[PDB]
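So the structure is just underneath, and the comments pick up after that.
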Amino acid sequence: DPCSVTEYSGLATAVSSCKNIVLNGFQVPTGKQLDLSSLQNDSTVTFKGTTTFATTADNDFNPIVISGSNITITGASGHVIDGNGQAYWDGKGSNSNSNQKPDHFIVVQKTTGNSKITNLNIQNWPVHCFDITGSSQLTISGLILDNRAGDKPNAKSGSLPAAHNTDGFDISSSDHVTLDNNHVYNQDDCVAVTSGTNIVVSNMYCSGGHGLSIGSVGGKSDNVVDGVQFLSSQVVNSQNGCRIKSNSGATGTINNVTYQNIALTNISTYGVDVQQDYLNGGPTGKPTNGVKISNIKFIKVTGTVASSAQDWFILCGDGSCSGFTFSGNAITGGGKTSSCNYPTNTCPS
Ligand SMILES: *[C@@H]1O[C@H](CO)[C@@H](O[C@@H]2O[C@H](CO)[C@@H](O)[C@H](O)[C@H]2NC(C)=O)[C@H](O)[C@H]1NC(C)=O
């Protein structure tokens, strides 16, 4: 059965001959990418057994690539997809001057036609997990990203957490993307939308990450975010719950963004963060107004933040923010006075 792949060498043929392909769980040899960019229309790929990856010390290497129209990527019960992160982690993540590691584990580009990815068990990935770009009408649910193994330090990170910059879902230049019922244990942004339209993220279980954050926007290929919805979700043991960041000195657009029904728990620094002073992955303290943020809604954002974090932190640019709505929020716990500068110099406290 050509449609039943037992080894990497049988993948190509399966993708060209079968609309229903079954990966039985093998190891992808070093330097070889699990190429699913040529999937036929209405094709279905099912992950079985344990899929593993050989070690490929290269930043630009992309282990898995998915493309096609009306395609379906799912897994069978008890299946597992290991990214071989333990072999890469050195607690520096995507840092240029660190050990070389695949930046994007899974690249979902050019996926359309009401395609969907569901019920996937992914674990131990290098850096960024999902790189969703140039896709539309796509649905991802029932996903379980577990990178807790990278929480502890190894022989390469010293006292640092092996895993770093392990974004769960990165979305860009996409439209009508829906994320529902997804578990994410990582060390960075649970879900980062640098650009896209009509994006929906609901029933999200983030933990140990940086929370559902927007951006950073600006300075990238695409700096336009219009129509994003974070609904019924839980952010625990994370740096931030709801964060909207923008690169300093850059231009872009962030409109129609709504955080609704978000429960926070044990936030480290920011319960709700909205700043436009990000430079080189770090806050500058001086926000710019190149990126226009408008129509932002914080509805029913409750929960608690660690004593070491601020309930609210809003650092908008000079006249670059407009239309902020706050309703039903109840964030408590912060040991540092909240600070924000829009719409006025007072916050929800
Ligand atoms: C979308 O893709 C699905 C497959 O995932 C298509 O439904 C399969 O189609 C053939 C008929 O052509 C049947 O033999 C199978 O029973 C189908 N499977 C399922 C799960 O339905 C469906 O036709 C596609 N939709 C469009 C609009 O093309």
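Residue numbering for chain A follows Swiss-Prot, covering 25-373 in order.
Heads up, header says this was done by X-ray crystallography, 1.7 Å.
Cβ coordinates come from backbone N, Cα and C, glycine included.
All protein chains shown were included, and the count of other CB atoms within 10 Å of the CB of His188 (mutagenesis position) stands at 21. Listed in Swiss-Prot as a mutagenesis experiment, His188 to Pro is described as follows: Reduces activity by 98.2%. Lowers affinity for substrate 50-fold.
Looking at Swiss-Prot, you'll find the mutagenesis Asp191 to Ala noted as follows: Loss of activity. No effect on Km for substrate. Under DSSP, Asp191 (mutagenesis position) is assigned to coil, being neither helix nor strand in the three-state scheme. Annotation for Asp191 (mutagenesis position): spatial neighbours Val151, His152, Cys153, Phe154, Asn210, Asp212, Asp213, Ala216, criterion Cβ-Cβ under 8 Å with sequence separation of six or more.
Swiss-Prot lists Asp212 with the feature active site, proton donor. All protein chains shown were included, and the count of other CB atoms within 10 Å of the CB of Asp212 (active site, proton donor) stands at 26.
Taken from Swiss-Prot, the feature active site covers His234, and the record attributes it to sequence analysis. Sequence-distant neighbours of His234 (active site) (same chain, six or more apart, CB under 8 Å from its CB) are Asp212, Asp213, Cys214, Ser262, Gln263, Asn264, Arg267, listed in sequence order.
When secondary structure is read from DSSP and collapsed to three states, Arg267 (mutagenesis position) falls in the strand class. Looking at Swiss-Prot, the entry for mutagenesis of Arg267 to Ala says: Loss of activity. Lowers affinity for substrate over 10-fold.
Note: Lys269 (mutagenesis position) has non-local neighbours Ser237, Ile238, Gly239, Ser240, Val241, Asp297, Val298, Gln299, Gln300, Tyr302, i.e. same-chain residues 6+ apart with C-beta under 8 A of its own C-beta. Recorded in Swiss-Prot as a mutagenesis result, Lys269 to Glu carries the remark: Reduces activity by 99.87%. Lowers affinity for substrate over 10-fold.
Under the DSSP three-state reduction, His234 (active site) is assigned to coil, being neither helix nor strand.
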